[PDB]
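**Student:** Mind looking over this structure? Questions follow.
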Protein chains: 6
Amino acid sequence: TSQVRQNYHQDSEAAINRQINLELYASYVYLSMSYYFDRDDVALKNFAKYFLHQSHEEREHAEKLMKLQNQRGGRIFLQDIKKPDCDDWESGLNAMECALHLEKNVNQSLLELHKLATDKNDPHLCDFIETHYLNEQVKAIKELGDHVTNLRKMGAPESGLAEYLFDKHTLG
Amino acid sequence: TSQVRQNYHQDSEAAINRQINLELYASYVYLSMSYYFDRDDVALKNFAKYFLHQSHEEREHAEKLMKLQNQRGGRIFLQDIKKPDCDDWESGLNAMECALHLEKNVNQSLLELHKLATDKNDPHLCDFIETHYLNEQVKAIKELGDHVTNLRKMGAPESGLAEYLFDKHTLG
Amino acid sequence: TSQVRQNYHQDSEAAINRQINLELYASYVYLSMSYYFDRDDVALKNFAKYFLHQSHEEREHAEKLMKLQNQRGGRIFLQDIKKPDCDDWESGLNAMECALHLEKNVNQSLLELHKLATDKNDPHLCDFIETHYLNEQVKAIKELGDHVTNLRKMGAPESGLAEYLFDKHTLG
Amino acid sequence: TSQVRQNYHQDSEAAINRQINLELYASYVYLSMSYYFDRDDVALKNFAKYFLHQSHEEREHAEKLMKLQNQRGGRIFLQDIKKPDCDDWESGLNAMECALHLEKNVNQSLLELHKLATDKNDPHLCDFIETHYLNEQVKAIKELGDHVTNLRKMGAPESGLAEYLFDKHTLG
Amino acid sequence: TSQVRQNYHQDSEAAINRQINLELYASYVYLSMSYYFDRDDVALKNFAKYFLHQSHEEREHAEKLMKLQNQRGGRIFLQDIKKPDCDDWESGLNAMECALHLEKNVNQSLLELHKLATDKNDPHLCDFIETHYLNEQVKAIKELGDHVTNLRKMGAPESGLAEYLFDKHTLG
Amino acid sequence: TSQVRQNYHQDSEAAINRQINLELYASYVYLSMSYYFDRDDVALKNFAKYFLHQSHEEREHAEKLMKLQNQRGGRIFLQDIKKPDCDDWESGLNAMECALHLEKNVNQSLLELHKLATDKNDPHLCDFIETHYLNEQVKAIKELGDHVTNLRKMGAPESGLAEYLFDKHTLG
Ligand code: NA
Ligand code: NA
Ligand code: NA
Ligand code: NA
Ligand code: NA
Ligand code: NA
Ligand code: NA
Ligand code: NA
Ligand code: NA
Ligand code: NA
Ligand code: NA
Ligand code: NA
Ligand code: NA
Ligand code: NA
Ligand code: NA
Ligand code: NA
Ligand code: NA
Ligand code: NA
Ligand code: NA
Ligand code: NA
Ligand code: NA
Ligand code: NA
Ligand code: NA
Ligand code: NA
Ligand code: NA
Ligand code: NA
Ligand code: NA
Ligand code: NA
Ligand SMILES: [Zn+2]
Ligand SMILES: [Zn+2]
Ligand SMILES: [Zn+2]
Ligand SMILES: [Zn+2]
Ligand SMILES: [Zn+2]
Ligand SMILES: [Zn+2]
Ligand SMILES: [Zn+2]
Ligand SMILES: [Zn+2]
Ligand SMILES: [Zn+2]
Ligand SMILES: [Zn+2]
Ligand SMILES: [Zn+2]
Ligand SMILES: [Zn+2]
Ligand SMILES: [Zn+2]
Ligand SMILES: [Zn+2]
Ligand SMILES: [Zn+2]
Ligand SMILES: [Zn+2]
Ligand SMILES: [Zn+2]
Ligand SMILES: [Zn+2]
Ligand SMILES: [Zn+2]
Ligand SMILES: [Zn+2]
Ligand SMILES: [Zn+2]
Ligand SMILES: [Zn+2]
Ligand SMILES: [Zn+2]
Ligand SMILES: [Zn+2]
Ligand SMILES: [Zn+2]
Ligand SMILES: [Zn+2]
Ligand SMILES: [Zn+2]
Ligand SMILES: [Zn+2]
Ligand SMILES: [Zn+2]
Ligand SMILES: [Zn+2]
Ligand SMILES: [Zn+2]
Ligand SMILES: [Zn+2]
Ligand SMILES: [Zn+2]
Ligand SMILES: [Zn+2]
Ligand SMILES: [Zn+2]
Ligand SMILES: [Zn+2]
Ligand SMILES: [Zn+2]
Ligand SMILES: [Zn+2]
Ligand SMILES: [Zn+2]
Ligand SMILES: [Zn+2]
Ligand SMILES: [Zn+2]
Ligand SMILES: [Zn+2]
Ligand SMILES: [Zn+2]
Ligand SMILES: [Zn+2]
Ligand SMILES: [Zn+2]
Ligand SMILES: [Zn+2]
Ligand SMILES: [Zn+2]
Ligand SMILES: [Zn+2]
Ligand SMILES: [Zn+2]
Ligand SMILES: [Zn+2]
Ligand SMILES: [Zn+2]
Ligand SMILES: [Zn+2]
Ligand SMILES: [Zn+2]
Ligand SMILES: [Zn+2]
Ligand SMILES: [Zn+2]
Ligand SMILES: [Zn+2]
Ligand SMILES: [Zn+2]
Ligand SMILES: [Zn+2]
Ligand SMILES: [Zn+2]
Ligand SMILES: [Zn+2]
Ligand SMILES: [Zn+2]
Ligand SMILES: [Zn+2]
Ligand SMILES: [Zn+2]
Ligand SMILES: [Zn+2]
Ligand SMILES: [Zn+2]
Ligand SMILES: [Zn+2]
Ligand SMILES: [Zn+2]
Ligand SMILES: [Zn+2]
């Protein structure tokens, strides 16, 4: 047992390790999306920049969870980072919809983590999740929903002009 | 024989003279394209600026090859600069596709030059080509491919609105 | 076939995808090492900082390879990022020795990639590897060898005072 | 007929195209001279700089004529740029004398162009020629005549010391 | 075997040691030349400055090769630095011609080193030579050839006025 | 006889040439030491920096003696620079002891030179030696003796921790 460990349940430690893997997976998905939009036959540089930024953000989220795991005296156990579901993301609108799905999945995992911390009476972990992850997820989901709505209203994915102008004016 | 000449094959000297002519020809092609887009019945000022910039860049490439020829003790032999294949470049998309074709032709010539320098065991010439021309060509080809992709997706050449907005937002 | 693809062999494209996976794996290994040294029962903050910096550097190397893959018209195919070989890295000296082993493995992969590009007469790829990866690997290997030498001479891993003072004076 | 064309005779349009070719030819001649003086067995860097500057100036003159052609609604028709008469320019004095001959040829062409514009009652073209080309040619011819006079008086081409000191003190 | 050594052939290590000695020898030759021109009966201060600068440059080249030898895990073996061939360098023109000969000798040694590294499939060593030595040698040879050409054309060595004015205007 | 030579004995001229060779030899010894400490299996960067600085200082001493030789109208005669006695300097303490021995040898040579200049009634040479070399040698010897004393008291060469901390705190 770690000399710093206090009120940190083994179930919470395991769930934090699972969340670390999920954040690294999300980082990998976003990296794949970014370099899909960097292809010469897609060529939407601001979509690529947006998703690269999201990938780095998700890496930071994972690293903050690893720091938490050490702060509480738990032990980090890493697992394989599975490859993303797609190599070809088909369009800016499709990539935004997949990103929305992924962010809602990550949010659900975080809500289950908060429920577990509440059940184990771990207020520090509950506060950590609320302070650093929950409103970040709500804001990310709202932003992606806005992007999806605007692309659809502009005529994406059928309008390449729609995705070009969205790349310029919203993501630029 | 030049007092500075060392490990510089006559075949390499001839191929450098051929490359000088090819770069000057590319400069002339781009100059023609630029002033096509400066016509009152075409009137795409940022296409004109883009191609004028490319023309000056190709002139600089030719001058760097002439400097190399003198540095190695070879002798520059200039030839006629042939007129470009077109007077009317028909559209921004067509001009970008022709520019892509031209840059791939110049790249192929440079790869043949590198093969010759490798065969003649001229590492200074190989390094010169790699350092100053090969990645420049790869970047130029990727940029032109991106431009072609975006124009096609926006609906060029049938959409004059597409070429207008591309002129404003990508080339502006 | 990509509109930008020129002198880019399918074998080279596959080897670049393998190298991308290897760089991401190295990033993951370094991330694991960093947060091992962030544990309360290890508590070497400058070892943790060093390895976190290396992890971000390896991510950048992977992203540069993905950019190259797109520049040449190849297609990125991502694979699972396997978990690192260890969860517990045992000591600063042991982690440095493992890092040296990993960097020499990455260097060997890059040398095989250069041999393949030479065999396929791809001077742009050869130059890319030489310019951005080979001297970086040589410098990294020399630095890690220096660190290992100094830790051993100071008495690591048996001297915790040795690793403490190395953390302060070399990595701080 | 161009929507902007007014009081622009077809003969004037043809003569402007001929002048464009002549200016590009002069640019090429000066480029050849510059890199003759960049040879290791000639090695007069300020002669090389002088003639490179003249080459870029002549390119600018050609581009201004192309802009005029478009401003008036004429159509640019480019022709081959013939190679310069010499590969070896023999001396600084000989190159200056050839440059003087070339500038007087260009001036004669411009005077014939002005005569044509006067005959066609095209005051805008007459003013354009007078404002941008005629005094430039007179100044260039006077400068080259001064250079030739000084080189001859100093003892060029027989005095290599003469050309060395002229390179340093007049062109430097 | 060094813990950092990888893909570094013993033949390459020996050739690098030979090149180190050759660079130190060149530094010594240039030092001798510099202080020849510092004599009261020669008294060409800018020739002296030029050759002193070259001597320090060659020392830097040798030190960079020693750094490379250590970076790759080879072992430096130093040898005697032989005295220069002359104590009296006879004139500025003669010293420049000897310097040109020496730089071409060093260039030939570097080309043989590059051939050896290519034969041993050592791309890091090939790139090191190309990046840091080959174009430096080509530029140095071209500069010395230019200096020799100008001195000869000015009338050196028979004209002491020629060497005086060259010292002032080219080397000053 | 030089037009500037006055009260400069041939014995003094010969002894100055011998001292020039000795200073160049000392520079070479220090260069060898520096790059011994740059090895990956020694890895004491501040020892390497210290000895590289000493090597450049000894080169400067040699050049000042060459300047003196020319100032007095003597003629510089260079000899081979013999290789240093060791390739492997075994430890920081051993290298410092060898440096102390070398500096005392150079000091003895300078004292013999001063005795010769006194015997030949050459006060300018005596003053030159006193002003530029004698106190420099005394200070260098005292500094090296201090370094040796501290390394021994810290437990070098048996304590690698001793040499590591000396490298950091005294030489850093
Ligand atoms: Na997952
Ligand atoms: Na395409
Ligand atoms: Na979902
Ligand atoms: Na959804
Ligand atoms: Na849900
Ligand atoms: Na051509
Ligand atoms: Na083509
Ligand atoms: Na094409
Ligand atoms: Na091709
Ligand atoms: Na791997
Ligand atoms: Na503990
Ligand atoms: Na290994
Ligand atoms: Na190893
Ligand atoms: Na290996
Ligand atoms: Na003409
Ligand atoms: Na010559
Ligand atoms: Na004429
Ligand atoms: Na004339
Ligand atoms: Na006339
Ligand atoms: Na030699
Ligand atoms: Na005299
Ligand atoms: Na030679
Ligand atoms: Na020669
Ligand atoms: Na040779
Ligand atoms: Na000695
Ligand atoms: Na001694
Ligand atoms: Na002693
Ligand atoms: Na003594
Ligand atoms: Zn513990
Ligand atoms: Zn791109
Ligand atoms: Zn996240
Ligand atoms: Zn954070
Ligand atoms: Zn902990
Ligand atoms: Zn635990
Ligand atoms: Zn694990
Ligand atoms: Zn997925
Ligand atoms: Zn697609
Ligand atoms: Zn709690
Ligand atoms: Zn909290
Ligand atoms: Zn909102
Ligand atoms: Zn010649
Ligand atoms: Zn080009
Ligand atoms: Zn350039
Ligand atoms: Zn030349
Ligand atoms: Zn030739
Ligand atoms: Zn010709
Ligand atoms: Zn064409
Ligand atoms: Zn048209
Ligand atoms: Zn070569
Ligand atoms: Zn080069
Ligand atoms: Zn718009
Ligand atoms: Zn494609
Ligand atoms: Zn890497
Ligand atoms: Zn990068
Ligand atoms: Zn692509
Ligand atoms: Zn493919
Ligand atoms: Zn896949
Ligand atoms: Zn591992
Ligand atoms: Zn442990
Ligand atoms: Zn290639
Ligand atoms: Zn490249
Ligand atoms: Zn029209
Ligand atoms: Zn003109
Ligand atoms: Zn202008
Ligand atoms: Zn027009
Ligand atoms: Zn017309
Ligand atoms: Zn035509
Ligand atoms: Zn001509
Ligand atoms: Zn000539
Ligand atoms: Zn008019
Ligand atoms: Zn008038
Ligand atoms: Zn006007
Ligand atoms: Zn003068
Ligand atoms: Zn070793
Ligand atoms: Zn050198
Ligand atoms: Zn250097
Ligand atoms: Zn080493
Ligand atoms: Zn060895
Ligand atoms: Zn030896
Ligand atoms: Zn010599
Ligand atoms: Zn003499
Ligand atoms: Zn290698
Ligand atoms: Zn190569
Ligand atoms: Zn390298
Ligand atoms: Zn004398
Ligand atoms: Zn180092
Ligand atoms: Zn000294
Ligand atoms: Zn000094
Ligand atoms: Zn003297
Ligand atoms: Zn004498
Ligand atoms: Zn001698
Ligand atoms: Zn010794
Ligand atoms: Zn040793
Ligand atoms: Zn005296
Ligand atoms: Zn004195
Ligand atoms: Zn003291």
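Chain A is numbered as in Swiss-Prot, which gives 6-177 for the residues shown.
Backbone N, Cα and C atoms are what each Cβ position is placed from, and that goes for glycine too.
From Swiss-Prot, here are the annotated features:
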{"type": "BINDING", "residues": "A:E28, A:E63, A:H66", "note": "Fe cation 1 binding site"}
{"type": "BINDING", "residues": "A:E63, A:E108, A:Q142", "note": "Fe cation 2 binding site"}
{"type": "DOMAIN", "residues": "A:11-160", "note": "domain 'Ferritin-like diiron'"}
{"type": "MUTAGEN", "residues": "A:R23 to A", "note": "Abrogates interaction with NCOA4. Fails to localize to punctate lysosomal structures"}
{"type": "MUTAGEN", "residues": "A:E28 to A", "note": "Reduces iron binding and oxidation rate; when associated with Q-87"}
{"type": "MUTAGEN", "residues": "A:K87 to Q", "note": "Reduces iron binding and oxidation rate; when associated with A-28. No effect on iron binding but the oxidation rate is severely reduced; when associated with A-108"}
{"type": "MUTAGEN", "residues": "A:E108 to A", "note": "No effect on iron binding but the oxidation rate is severely reduced; when associated with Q-87"}
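Can you tell me where each of these features sits in the structure?
**Tutor:** Annotation note: A:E63 (Fe cation 1 binding site) sits in a helical segment as assigned by DSSP.
Counting only residues at least six positions away in the same chain, the Cβ atoms of A:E28, A:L29, A:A31, A:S32, A:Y35 sit under 8 Å from the Cβ of A:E63 (Fe cation 1 binding site).
In the three-state DSSP classification, A:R23 (mutagenesis position) falls within a helix.
Secondary structure at A:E28 (mutagenesis position), as computed by DSSP, is helix.
With a 10 A radius on its CB, A:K87 (mutagenesis position) counts 15 other CB atoms from all the protein chains.
Counting every protein chain shown, the number of other Cβ atoms lying within 10 Å of the Cβ of A:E108 (mutagenesis position) is 23. Look at A:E108 (mutagenesis position): DSSP puts it in a helix.
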**Student:** Going by Cα-Cα distance, which of the recorded positions (A:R23, A:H66, A:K87) sits nearest to A:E108 (mutagenesis position)?
**Tutor:** A:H66
**Student:** Compute the mean position of the Cβ atoms of A:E28, A:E63, A:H66, which form the recorded Fe cation 1 site, and then list in sequence order the other residues of that chain whose Cβ is within 8 Å of it.
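**Tutor:** Nearby residues not in the site list: A:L27, A:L29, A:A31, A:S32, A:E62, A:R64, A:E65, A:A67, A:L70, A:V111.
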**Student:** With the Fe cation 2 site defined by A:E63, A:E108, A:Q142, which remaining residues of that chain have Cβ atoms positioned within 8 Å of the Cβ centroid?
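**Tutor:** For the Fe cation 2 site, the extra neighbours are A:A31, A:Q59, A:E62, A:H66, A:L107, A:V111, A:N112, A:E141, A:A145, A:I146.
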**Student:** By DSSP, how many residues in the domain 'Ferritin-like diiron' (A:11-160) are helix, how many strand, and how many coil?
**Tutor:** 115 helix, 1 strand, 34 coil
**Student:** Select from A:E28, A:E63, A:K87, A:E108 the recorded positions whose C-beta atom falls under 8 Å of at least one C-beta in chain C, and return them in sequence order or as 'none'.
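**Tutor:** Among the recorded positions A:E28, A:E63, A:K87, A:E108, the ones whose Cβ sits under 8 Å from a Cβ of chain C are A:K87.
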**Student:** Roughly how many angstrom lie between the C-alpha atoms of A:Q142 (Fe cation 2 binding site) and A:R23 (mutagenesis position)?
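**Tutor:** Their Cα atoms are separated by 17 Å.
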**Student:** Round to the nearest Å and give the CA-to-CA distance linking A:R23 (mutagenesis position) with A:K87 (mutagenesis position).
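**Tutor:** Each residue's Cα considered, A:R23 (mutagenesis position) and A:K87 (mutagenesis position) end up 13 Å apart.
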**Student:** Just counting, how many other CB atoms are there within 10 A of the CB of A:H66 (Fe cation 1 binding site)?
**Tutor:** 23
**Student:** When a 10 Å sphere is centred on the Cβ of A:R23 (mutagenesis position), how many other Cβ atoms does it contain?
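**Tutor:** Other Cβ atoms within 10 Å of A:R23 (mutagenesis position): 15.
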**Student:** Out of these recorded positions, A:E28, A:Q142, which one has the fewest other C-beta atoms within 10 Å of its own C-beta?
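**Tutor:** Each of the recorded positions A:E28, A:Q142 was scored by Cβ atoms within 10 Å; lowest is A:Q142.
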